[PDB]
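Undergrad: Below are the structure tokens for one structure; questions will follow.
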Amino acid sequence: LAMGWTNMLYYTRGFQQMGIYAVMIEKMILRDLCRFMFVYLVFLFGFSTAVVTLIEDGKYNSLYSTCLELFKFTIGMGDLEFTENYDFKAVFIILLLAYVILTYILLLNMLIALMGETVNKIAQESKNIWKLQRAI
Amino acid sequence: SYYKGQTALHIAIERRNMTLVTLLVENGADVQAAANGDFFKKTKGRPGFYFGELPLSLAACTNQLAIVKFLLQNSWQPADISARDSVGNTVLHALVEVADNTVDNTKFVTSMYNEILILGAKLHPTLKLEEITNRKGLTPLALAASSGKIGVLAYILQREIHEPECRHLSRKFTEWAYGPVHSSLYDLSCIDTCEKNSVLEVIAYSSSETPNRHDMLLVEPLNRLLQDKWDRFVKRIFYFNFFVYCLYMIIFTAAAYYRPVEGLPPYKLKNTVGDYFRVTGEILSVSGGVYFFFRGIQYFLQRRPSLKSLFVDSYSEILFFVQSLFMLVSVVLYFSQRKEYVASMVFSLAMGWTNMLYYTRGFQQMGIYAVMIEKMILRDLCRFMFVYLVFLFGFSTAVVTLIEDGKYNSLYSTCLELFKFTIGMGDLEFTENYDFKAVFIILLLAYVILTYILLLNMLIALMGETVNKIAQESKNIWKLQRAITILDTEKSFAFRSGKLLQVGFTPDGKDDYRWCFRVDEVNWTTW
Amino acid sequence: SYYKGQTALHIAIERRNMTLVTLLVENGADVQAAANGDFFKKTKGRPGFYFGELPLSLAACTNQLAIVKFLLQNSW
Ligand SMILES: CCCCCCCC(=O)OC[C@H](COP(=O)(O)O[C@@H]1[C@H](O)[C@H](O)[C@@H](OP(=O)(O)O)[C@H](OP(=O)(O)O)[C@H]1O)OC(=O)CCCCCCC
Ligand code: NA
């Protein structure tokens, strides 16, 4: 059902502006999201392993729970105090602050910048690809 | 001492008067006097002009072609062509020195270089000026590579000569031509392997002080060489290293995730399979840590940075070394019956997972992305962090001074509460222990408007500008990063190219081979 | 096998010498020989140049208008 509702976007061709928009989405997915996702997953996994190793026991002593907690920061819902089952508070805070500064403040904004560059670069190519999509 | 050493020949050559030069040469004045005055020294004060300290070099470096012709074709006292000054530089060395990467300057320097080379071939066919090395132990090509003289290096690496008895001087050749396609040969003599210093290792290991270290490798033969070596063997070696590092990090993660958590290490060895595997994993991780520590030590000993490029170059090396230091401190704490070994090892684990990003080179797009990350961290995050920390500390102090008592009466708690706004989790009502609500709200609103709405968005804008500005520079830096990887892979322990014949006869009877590297190009005009 | 199939017509056309081309055509050398050498093949190795494997095509593909005029307007 979800796949079908997303595939609804195929018929966006046949209308010039929406077709160009969809072609741009396709290019962005291919390049920028892929590179960003690789680097972001590396950082998230590394810091999640460090944090979960630090924790002694409790609800968040599993890799999945801590990975979800770390991911919540990306969507503007990070807690910074989601647990207290550790021996060293300074290490916990330093790890969390480093992860935040490295991903939330740096990588997301750089992704915005690179998206802007790509948008600047691929206008005529997007129009030509839309024309080819309509010819097919 | 300042002007001392000058003779009338120097003044005559400077003023550019042929008649006076000839008349003065009639008397027989020596044409080998060296001007050692400080004005003629390299950089002894802002005033000065280095020209090699000889009349021949002075003529060569000041648009005096007729004068150098005369000095080399005068019967009374012919001018020596191999003469070396106090610094050890010859005429070609001085010509390289005076180059400054300007269109007219480069044109003249290359033209005089070629003319003097041809003249030296004519008068002294046996002598080869290109091998004369100054007191520093550098040939003119090595000097050009080290000094950052892009134009001279480009001219030298691909010069062609088409005159009788002096075609052997050329470095590029033409093996064969058929229709619009012809094959050219480049001389790899003393470019990739020289056993004392070569163009590639001189360029790659040059300190950041050198002007055009990034753009130097864009000269055709060097780029072709680097790509050829990569595709030949370095790609596979690099892939194997990347795979081994991934396995090591996985083993380290698995060992750390299953630590026994019982109190006051060291811990005993329970007779079970899992405990045996955990012990093996931690031994392997410690072995990797010591290996990286020793690698960093020998790197520092060999390169021997100037103690300032440490903070400007070799970021990867220092990061790997710091990871190893954390691991070693962790081991020492562990065997000393302390719990802080866990803190050290988690720091090391996070550092290693981030250092995983080093192997992003070897893939063009990801390498460019990583270079961009490095630039952004150096510039934009640093400036933003300074200003943001100032604002955050000031407003935190104001707020915590306002509060009377409670949980948030400490500087740390209020700083954390103020920081939560930056990540989209600010409360605006986190406390009520104050006398004035209006002051509290005004302070919080001012802090929000100043940071969240203004500085973050301006950071996005400046990041966009920087991204717009640093594309080609990022690609060049990635190319340099891959060249360094290739050279290090070779040095840790392949040859140049096929041996071939190009001239068939040197000025002497015997012939020569010069380890050429083939390139094929297609032309559709100028038949 | 590499250069095999070439005839003197191909060399004459390549060097762009009308006089030699005419003199060689006087003898009556066939103008339909096909050069099947690997150098003349499409992509059999980095060295090579595809031109169609005929003197007419070689003239057409190498700025030889007078030569193709001659080959198409020769009585012999
Ligand atoms: C405070 C931290 C400082 C270290 C981080 C510094 C920020 C950062 O992103 O790391 C860079 C490092 C690559 O550095 P690496 O030394 O190998 O590459 C060189 C580096 O860029 C130097 O500045 C120059 O050295 P040199 O001229 O040839 O002699 C030259 O570039 P340029 O400047 O001349 O144009 C490059 O050759 O990448 C990682 O491996 C770690 C993964 C990133 C993880 C980042 C997490 C911090
Ligand atoms: Na939020």
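Quick note: numbers on chain A are straight from Swiss-Prot, i.e. 545-603, 627-703, in order.
If you check the header, you will see the structure was determined by electron microscopy, 3.0 Å.
Note: Cβ is positioned from N, Cα and C throughout, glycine not excepted.
Okay, these came from Swiss-Prot:
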type: BINDING; residues: A:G643; note: Na(+) 2 binding site
type: BINDING; residues: A:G643; note: Na(+) 1 binding site
type: BINDING; residues: A:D646; note: Ca(2+) binding site
type: MUTAGEN; residues: A:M644 to Y; note: Slightly modifies channel permeability
type: MUTAGEN; residues: A:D646 to N; note: Strongly reduces the affinity for pore blocker ruthenium red and lowered channel permeability for Mg(2+)
type: MUTAGEN; residues: A:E648 to Q; note: Minor modification of pore attributes
type: MUTAGEN; residues: A:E651 to Q; note: Minor modification of pore attributes
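In terms of burial and nearby residues, how do these features look in this structure?
TA: Same-chain residues at least 6 positions away in sequence with a Cβ under 8 Å from that of A:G643 (Na(+) 2 binding site) are not found in this chain. Under the three-state DSSP scheme, A:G643 (Na(+) 2 binding site) falls in the coil class.
Taking a C-beta cut-off of under 8 Å and a sequence gap of six or more, A:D646 (mutagenesis position) has these contacts in its own chain: A:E636, A:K639.
Around A:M644 (mutagenesis position), a 10 Å sphere centred on its CB holds 12 further CB atoms from the protein chains shown.
Note on A:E648 (mutagenesis position): other Cβ atoms within 10 Å of its Cβ, all shown chains, come to 12.
Under 8 Å, Cβ to Cβ, and six or more positions away along its own chain, A:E651 (mutagenesis position) finds no residue.
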Undergrad: May I ask you to pick out the recorded positions among A:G643, A:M644, A:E651 with a CB closer than 8 angstroms to chain B's CB atoms, ordered by sequence, or 'none' if no residue qualifies?
TA: A:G643, A:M644
